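Working notes for the structure below.
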Amino acid sequence: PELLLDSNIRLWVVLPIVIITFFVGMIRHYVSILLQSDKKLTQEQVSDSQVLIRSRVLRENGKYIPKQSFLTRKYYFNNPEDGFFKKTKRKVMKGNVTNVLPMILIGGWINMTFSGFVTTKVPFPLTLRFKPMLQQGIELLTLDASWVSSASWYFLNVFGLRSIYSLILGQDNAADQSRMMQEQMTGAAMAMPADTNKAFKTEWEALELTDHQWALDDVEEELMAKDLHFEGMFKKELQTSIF
Amino acid sequence: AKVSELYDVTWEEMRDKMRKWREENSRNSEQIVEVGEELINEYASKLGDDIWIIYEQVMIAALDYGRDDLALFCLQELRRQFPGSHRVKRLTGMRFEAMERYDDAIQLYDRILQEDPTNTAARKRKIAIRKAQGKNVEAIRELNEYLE
Amino acid sequence: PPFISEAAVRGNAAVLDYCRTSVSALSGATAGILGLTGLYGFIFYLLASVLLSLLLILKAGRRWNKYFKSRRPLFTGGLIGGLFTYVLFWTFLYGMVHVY
Amino acid sequence: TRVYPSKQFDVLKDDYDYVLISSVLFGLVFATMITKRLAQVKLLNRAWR
Amino acid sequence: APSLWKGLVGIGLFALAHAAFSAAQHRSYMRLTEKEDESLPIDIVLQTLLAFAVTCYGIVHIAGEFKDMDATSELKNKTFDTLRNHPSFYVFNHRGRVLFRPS
């Protein structure tokens, strides 16, 4: 420990840079929420989207289905005579997650404002080939690389609060009536691309590739068993009265 | 028991219980209205986002129970905040169908459909209107068409 | 086990990650308050993570099968990002007190 | 007198305008408070409409 | 119960801050005296570790949900009586309406 620093530089650099990066992240998040815009939806695209969801749930949950009704559904989807997939046919800079440019600009402005500065030292032993990285404005060759400048301080700061931001924020799930509309919107946003023919053919062949295994036949497992949960359960239902 | 129930209670518990009622979508229009105007006159301070759904649920229950005065009282408040909203229009059409002159609620539904092509609620309400107006066969036909 | 709800798993994972992040953040403050060498600091961070994992296991105890299907995420989870956010708060109060 | 071997790397730079820094620091808070309500009303309007 | 845990966490954080202030004062005194390369006293180090462990205990208890994996137990107490009625289709033609018409 050396290089006795002033107490009036830590109160005008560290707290300002921390608050700046925190509120810059908050601004970015809230502005991203604000700029989000809904997408126009045609009733037809919603229609094939829901048809695809129906085929998917048929593929996923098909064990608990009467065999006759299962082949009825499979034939209706396939129907080699007419078929619904076969005839019903429709007709047919480099912005990449822009979050690096703002942080780079902020770091560049912060480094431009502070020319010759010593913010804090890092306990971690660092090599001398990272000295041009870290100081960038201090004319010292005998000094160690532990003492970093404000640029690296802010660069480590933006990653320090990356997981902290999610602590304050979170996910939301409400509006049961609007939940269905959200599901249709997202599902048809999945089904935007105009490749209906190949998707229909792929689903048509995939549905044939599925087999049937009635999971309802295995009933004998339950018959030879013990029913004791239904009274520990029944004991804890009695105490509650009627409001 | 009314005053006794009104004594040992807090507004937070009332709001949580109504949220649970909405989650279970039970029929307790008597009790929903009974607690509805109480939190409207006792707290009437905060939770505007909650109080909007609160108003809608209260008037839904009042349409069923006995009271159109509170229904219009909540309708005017809902219209004050949101000038153009299709949910308020659907609720108003439901109340109109409840009172009289079903055909006016009908053309209201066609205007709603003309504005927003994708409106399942209006079509469902029209289907329910023709369920009770005419025979059930026609309602089944329209429900099958919408389900297509 | 035949049917699994994704909401419950998501909530469990979110709670686990939130606890792992907060514990690591406070462990960083403790190390910055004391002030050690890199090797000792990393070993201390690992010890804190192990203690948190043991406490999380003790929290469940019986009937942990319904709560967690396995125990690998409880042992090994959020070890790099948690260390990344721990390094921030370790050096945040280290030089603030000693250097300044 | 006092001689400077290599400029200065121990004391704050003399040319450090505090007005700009304070203005930016307050403006960030003002903007986050402004945009919080905008996000809330946008969410509410999307839910209702 | 959660209020007690929150208060305990706050008290632990305050104790940690006080230990930090004590260590800062110790280092400020150390900078005064030449050489004397000694470490901070062990009592404050034990106090700050106690504050570290105490706050680490309530931070786990504050956010405990641990909801059940199985979804069949969440639709278990629910009856078909409530599921039969739907918010979408609602006919306002009942005898209670004309029974409650006059009060």
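Quick note: numbers on chain A are straight from Swiss-Prot, i.e. 4-95, 111-261, in order.
If you check the header, you will see the structure was determined by electron microscopy, 3.5 Å.
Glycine residues also receive a Cβ, built from the backbone N, Cα and C atoms like all the rest.
DSSP assigns A:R31 (mutagenesis position) to a helical segment in the three-state reduction. Long-range Cβ proximity for A:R31 (mutagenesis position), meaning a same-chain Cβ under 8 A and a gap of 6 or more residues, is found for A:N117, A:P120. Swiss-Prot documents A:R31 to K as a published mutagenesis change and attaches the note No effect on EMC assembly and no effect on membrane insertion of hydrophobic transmembrane helices-containing proteins by the EMC.
Looking at Swiss-Prot, you'll find the mutagenesis A:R31 to A or E noted as follows: No effect on EMC assembly but decreased membrane insertion of hydrophobic transmembrane helices-containing proteins by the EMC.
In sequence order, no residues are near A:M111 (mutagenesis position), counting only same-chain partners six or more apart with C-beta under 8 A. Looking at Swiss-Prot, you'll find the mutagenesis A:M111 to S noted as follows: No effect on EMC assembly but decreased membrane insertion of hydrophobic transmembrane helices-containing proteins by the EMC; when associated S-101, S-106 and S-110.
A mutagenesis experiment is reported in Swiss-Prot for this position, A:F173 to A, and the note states: No effect on EMC assembly and no effect on membrane insertion of hydrophobic transmembrane helices-containing proteins by the EMC. A:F173 (mutagenesis position) is surrounded by 20 other CB atoms, counting those within 10 A of its CB over all protein chains shown. A:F173 (mutagenesis position) carries a helical DSSP state (H, G or I).
Quoted from Swiss-Prot, the note on the mutagenesis of A:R180 to A or E is: No effect on EMC assembly but decreased membrane insertion of hydrophobic transmembrane helices-containing proteins by the EMC. DSSP gives A:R180 (mutagenesis position) a helix state.
Using a 10 Å Cβ-Cβ cutoff, A:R180 (mutagenesis position) registers 13 neighbours. What Swiss-Prot says about the mutagenesis result for A:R180 to K is this: No effect on EMC assembly and no effect on membrane insertion of hydrophobic transmembrane helices-containing proteins by the EMC.
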Legend entry - Distance, A:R180 (mutagenesis position) to A:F173 (mutagenesis position) (CA atoms, angstrom): 12
Inset, instruction - List those mutagenesis positions among A:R31, A:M111, A:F173, A:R180 whose Cβ lies under 8 Å from any Cβ of chain C, in sequence order, or write 'none' if there are none. - result: A:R180
